[PDB]
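Input: one structure, supplied below.
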Amino acid sequence: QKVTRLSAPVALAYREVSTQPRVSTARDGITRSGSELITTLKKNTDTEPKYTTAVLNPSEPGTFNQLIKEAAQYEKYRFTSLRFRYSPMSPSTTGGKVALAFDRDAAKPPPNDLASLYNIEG
Amino acid sequence: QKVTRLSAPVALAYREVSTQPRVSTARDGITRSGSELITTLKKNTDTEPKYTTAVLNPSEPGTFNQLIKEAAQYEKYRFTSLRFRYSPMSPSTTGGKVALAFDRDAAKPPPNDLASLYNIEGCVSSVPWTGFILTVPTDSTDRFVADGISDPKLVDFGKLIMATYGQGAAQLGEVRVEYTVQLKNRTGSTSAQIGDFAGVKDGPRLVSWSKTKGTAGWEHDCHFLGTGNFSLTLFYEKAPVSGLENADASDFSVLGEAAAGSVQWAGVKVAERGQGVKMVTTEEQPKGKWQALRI
Amino acid sequence: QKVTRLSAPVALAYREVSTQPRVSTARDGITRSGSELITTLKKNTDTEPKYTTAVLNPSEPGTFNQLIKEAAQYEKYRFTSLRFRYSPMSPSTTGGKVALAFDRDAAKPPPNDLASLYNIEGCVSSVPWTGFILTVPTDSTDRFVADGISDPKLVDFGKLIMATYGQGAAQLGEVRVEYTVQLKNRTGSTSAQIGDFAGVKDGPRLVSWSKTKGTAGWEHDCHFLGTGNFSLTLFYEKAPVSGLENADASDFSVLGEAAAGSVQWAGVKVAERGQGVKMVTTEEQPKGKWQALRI
């Protein structure tokens, strides 16, 4: 049911911990699970977004500072699970948007403009 | 259980939709159900309320812009359901009150003062950061709508009221009218509104939207009871002073003389209920005629 | 069994009443049922028919004076039932025919000639001393009414027709329209009719009752498609020739200049469908504006 009643609190916030990691035989492979915190963002008190596009590959620290230490012994991968959460740690007395959607083709100019952004899955 | 714990949120708000309508055989009648949004209110950062009293009758648009189109074929009604909700769309960082209670006798001066208001049923004002409702004990007599004039008492229950007194800043909220009507006797006719003055008296005796008062020192009055863009068209004889001037108004269109015996026209675009326009011709009331179509 | 015996009475006649109306949920629509009496006919003591072709659309009063008041809140319809009866109220001591058959394509010249008529479905004319009915295969597409103008084909099925050719003397009879409509999509609005000319073209694009043709040698045309007493009000700029004259008309009320830039008004009281009134201003069409409310 959406309807009636809604509480946009002054403040909302979450409490995330500290992911401790998990792993498999030989078969011909190992495995992993997330827990990284990829850079933030910073205001934008402006009328055009502005992007931090960060690249994804088992070894690209600017996207993995704790797993780029166990790919110096292998070469090839997977992904089976991977999502990005906007933890939420800033009251509502603030607002705008925080676009956030990945594009397989992990390389090419972000646009310049929204619609452009607001047209690419994620 | 009231007790302990309460969350007066920064913000509260509701989500209302778009009432699509429902209806019955012959027996000797038809029916309806509400969905209107009767004008708002506007701050009041002051210490005395201030009222928008709006009148109730199957045909009084200033209280029904979607049902005053199916009473041009009948004459008489009902009411079985009708309540006004203060939708609630403005954070709590704002406050005061938003009085809102109906008085059968839908016509008589609002008071001037609260207690006065706070003594006439209705009951129910609350703060602006919450969602309230209002309800009315409806009767059961075959009353007639106004293909005029009459008397404001034998033709319609009574007007509604709404005040709000506060000072913390905002554009409070909005309301409508939850209802279900009975339109007996098959008739059919109407339009504008045409309202002539007869040297001794006038004549609004065929559906409203404006009341024509004058303020002595002749300078005059040409008003509204309804809200929207209109097509005036009208009145005449001794083309005096002026005519068709305007003040708490929306766009004006005059394509007349003055006239000293002429013809005239204008398009309004109003603002909130009751905005006014006026002529200028002497001293003491007789004139000519006019007709005000809504559009 | 036809055979043997037949009684063509001197007089035959019927007794019709006063249809009181019936209606449905939301689903996405409302409904209706007929009871109108669309203009008559008048002798024809001549050898070539002569037609009153009347147009069909939820809003075309010249074919609905009681239902063109509940299409100012919707846009689209149905038809599920609709037939025209020649009530029969005139003795047999009179005779001829009273053609009466509809043509989807509700717009195009009637012919000039019978066979022409007697070749277009509908079918069914009979003599004036009897009681006949007429029916129409109605479709099933969500068509839109005219908050104007358009095209007479994508907005309404087609006009109706009626001829009668005879010479023996009488005021034949009357008819209506047996129907049941579907008014989807919740809208709401309208009035008169306001219809402006733009130097290049015009503008009737907001509900009719008259068609404004001109006859060259400028002398002009100011017409009707509907029937009743009205309140004109309107149009202007180069106050020429005249204005507001009238010919196949009912009472006229002009309280204007001429105007060479003025304002004007009149009250009609018509006669049977399509009576005409006119101005007089030059040569070739551009002008000003007008609005025709029914009343």
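Going by Swiss-Prot, the residues shown for chain B are 53-220, 224-246, 248-351, listed in order.
Looks like X-ray crystallography, 3.2 Å, at least that's what the header says.
Each Cβ is built from the backbone N, Cα and C atoms, and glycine gets one as well.
Copied straight from Swiss-Prot:
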| type | residues | note |
| --- | --- | --- |
| VARIANT | B:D208 to N | In strain: Infectious clone UK |
| MUTAGEN | B:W274 to A | Complete loss of interaction with host AGO1 and AGO4. Complete loss of silencing suppression |
| VARIANT | B:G332 to S | In strain: Infectious clone UK |
| VARIANT | B:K343 to R | In strain: Infectious clone UK |
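I'd like to know what surrounds each of these features in this structure.
Taken residue by residue with DSSP, B:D208 (variant position) is part of neither helix nor strand, so it is coil. Cβ neighbours of B:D208 (variant position) (same chain, under 8 Å, six or more residues apart in sequence): B:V107, B:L108, B:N109, B:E112, B:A158, B:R195, B:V197, B:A198.
In sequence order, B:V297, B:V336, B:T337, B:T338, B:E339, B:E340 make up the list of same-chain residues 6 or more apart from B:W274 (mutagenesis position) whose Cβ falls under 8 Å from its Cβ.
B:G332 (variant position) falls within neither a helix nor a strand when secondary structure is assigned with DSSP, and so counts as coil.
Proximity of B:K343 (variant position) to non-local residues of its own chain (separation of 6 or more, Cβ distance below 8 Å) is seen for B:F253, B:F291, B:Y292, B:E293, B:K294, B:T337, given in sequence order.
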Measure from the Cβ of B:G332 (variant position) and count the other Cβ atoms within 10 Å, all protein chains considered.
19
What kind of secondary structure is B:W274 (mutagenesis position) part of, going by DSSP in three states?
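The residue in question, B:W274 (mutagenesis position), is coil (DSSP, three-state).
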